[PDB]
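> Let me give you the structure first, and then I'll get to my questions.
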Amino acid sequence: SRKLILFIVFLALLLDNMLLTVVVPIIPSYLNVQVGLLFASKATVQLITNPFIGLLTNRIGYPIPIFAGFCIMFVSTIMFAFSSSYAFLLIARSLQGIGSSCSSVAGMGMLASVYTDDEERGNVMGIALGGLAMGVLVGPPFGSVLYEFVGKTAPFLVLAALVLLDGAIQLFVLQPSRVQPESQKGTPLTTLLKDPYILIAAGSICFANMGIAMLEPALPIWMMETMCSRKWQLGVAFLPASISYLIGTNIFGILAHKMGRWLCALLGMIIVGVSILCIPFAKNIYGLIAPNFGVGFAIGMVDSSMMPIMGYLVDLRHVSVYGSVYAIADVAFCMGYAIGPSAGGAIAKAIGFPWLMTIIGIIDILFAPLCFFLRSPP
Ligand SMILES: [NH3+]C[C@H](O)c1ccc(O)c(O)c1
């Protein structure tokens, strides 16, 4: 009965993303450079602290970092509930970033260590990546209704209660009582970063995520400038991408092994490039549904095909320890999540938004054929 571990990782991934999207629309109203710093602090701190957790998991194990992630996330949720100042907001966001890094790295490492089968690893990481998608979709309406009806602190109090329940479950099953070092060495990061295949996988993930990371804040400004759409059109414009990410992840986590992980990644990169290229031609929302659906489905195909390939490469060419490589993958995600909005806005101000989308699409299409080198020798 190792499904209890999968349940814990899924719930943890769902709750940070639920808190991530709830805070986004609430703080700016009550609160250029400082706002951008507040937005990017979580990603920057997580990117900085990924390697330290990756190294620590080889020394003390997974349960102590996983339990620490719940304690930091509970503290951050309480501080978000009660604090009302800028410095406290920065501290809460930094703590949220640290907790998210711990949770993601430790959970992915434990999932890779427990489900040693190649196909089952992808099967379970499909559901694990599903939890992030569910949190992004469920969070905004939850936060909006609780803020409208009960009060400002009600969504954060409910999230704190859910985190407390998750921590009670973790204490019941994980039982982080002692410190247990791992058996073998860790294959230091300098040797892993010299592998061209790991670099190719990380670059594919980084570019695929940077596409949507730059697209998501830039599109609303263009929609107001060109189509003069109302408030709710901006909100419901990115719903197809959110649904498509969930559907594509849950399907391709199982479907990628039969077709081939390299082929799935190549097709995903081509599809996302074509969709981003076709986005600027839209004239209204009906012209924007299909491109957004395609972008989300393609990002779901790339992620669910490139996590188990990282695990497989580490198993094949180095020692079977996964904390460091999954810290590398989390760093690849945070690279897109950190400098995305600011650079995207700067480019969309220097040149046109369609030019930015064209550049992103061309870059993705040109990087697509590099995934051919990831195919297995036999
Ligand atoms: N890693 C998840 C991926 O970057 C992502 C996140 C939010 C989304 O709405 C999405 O379509 C994809």
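We number chain A the same way Swiss-Prot does; the residues here are 18-48, 128-474, in that order.
Every residue, even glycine, has its Cβ placed from backbone N, Cα and C.
Annotation comment: Swiss-Prot describes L228, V232, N305, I308, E312, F334, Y341, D399, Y433 as serotonin binding site. The mutagenesis experiment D33 to A is recorded by Swiss-Prot, whose note states: Abolishes dopamine uptake. Swiss-Prot lists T38 to A among its mutagenesis entries, and the accompanying note reads: Abolishes binding to dihydrotetrabenazine. Abolishes dopamine uptake. Where Swiss-Prot documents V41 to A as a mutagenesis experiment, the accompanying text is: Abolishes binding to dihydrotetrabenazine. Reduces dopamine uptake. In Swiss-Prot, a mutagenesis experiment is listed as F135 to A, annotated with the note Abolishes binding to dihydrotetrabenazine. Reduces sensitivity to tetrabenazine. Abolishes FFN206 uptake. Abolishes binding to dihydrotetrabenazine. Abolishes serotonin uptake. Where Swiss-Prot documents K138 to A as a mutagenesis experiment, the accompanying text is: Reduces dopamine uptake. Abolishes binding to dihydrotetrabenazine. Abolishes serotonin uptake. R189 to Q appears in Swiss-Prot as a mutagenesis experiment; the accompanying note says: Abolishes serotonin uptake. For the mutagenesis result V232 to A, the note given in Swiss-Prot is Abolishes binding to dihydrotetrabenazine. Abolishes dopamine uptake. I308 to A appears in Swiss-Prot as a published mutagenesis result, with the remark: Abolishes binding to dihydrotetrabenazine. Abolishes dopamine uptake. Reduces FFN206 uptake. Reduces serotonin uptake. What Swiss-Prot says about the mutagenesis result for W318 to F is this: Reduces binding to dihydrotetrabenazine. Reduces serotonin uptake. According to Swiss-Prot, the mutagenesis experiment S338 to F carries this note: Abolishes serotonin uptake. Abolishes binding to reserpine. The mutagenesis experiment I339 to A or N is recorded by Swiss-Prot, whose note states: Abolishes serotonin uptake. Record note (Swiss-Prot) on the mutagenesis of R357 to Q: Abolishes serotonin uptake. For the mutagenesis experiment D426 to N, the note given by Swiss-Prot reads: Abolishes dopamine uptake. Abolishes serotonin uptake.
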> Do you know which of the recorded positions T38, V232, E312, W318, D426 end up with C-beta under 6 Å from ligand 1?
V232
> Calculate the distance in Å between the alpha carbons (Cα) of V41 (mutagenesis position) and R357 (mutagenesis position), and round it to a whole number.
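Answer for this pair: 35 Å between alpha carbons.
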> Between the Cα atoms of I339 (mutagenesis position) and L228 (serotonin binding site), what distance do you get, rounded to the nearest Å?
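Approximately 12 Å lies between the Cα of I339 (mutagenesis position) and that of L228 (serotonin binding site).
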> In the structure shown, with every protein chain counted, which of the recorded positions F135, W318, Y341, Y433 has the densest set of Cβ atoms within 10 angstroms of its Cβ?
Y341
> What is the nearest of the mutagenesis positions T38, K138, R189 to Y341 (serotonin binding site), using the Cα of each?
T38
> For each of the recorded positions (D33, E312, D426), count the other CB atoms lying within 10 A of its CB, then report the residue with the highest count.
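Highest number of other Cβ atoms within 10 Å: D33.
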> In this deposited model, 79 residues are left out between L48 and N128; how far apart are their Cα atoms, in Å?
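Distance across the unmodelled stretch, Cα to Cα, is 13 Å.
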> For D33 (mutagenesis position), find which of the binding-site residues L228, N305, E312, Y433 come within 10 Å, Cα to Cα.
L228
> Out of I308, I339, give me whichever of these mutagenesis positions has the highest number of other Cβ atoms within 10 Å.
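Most Cβ neighbours within 10 Å: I308.
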> For the recorded positions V41, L228, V232, work out the Cβ neighbour count at 10 Å and name the residue with the minimum.
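It is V41 that, of the recorded positions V41, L228, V232, has the fewest other Cβ atoms within 10 Å.
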> At the Cα level, what's the spacing in Å between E312 (serotonin binding site) and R357 (mutagenesis position), rounded?
27
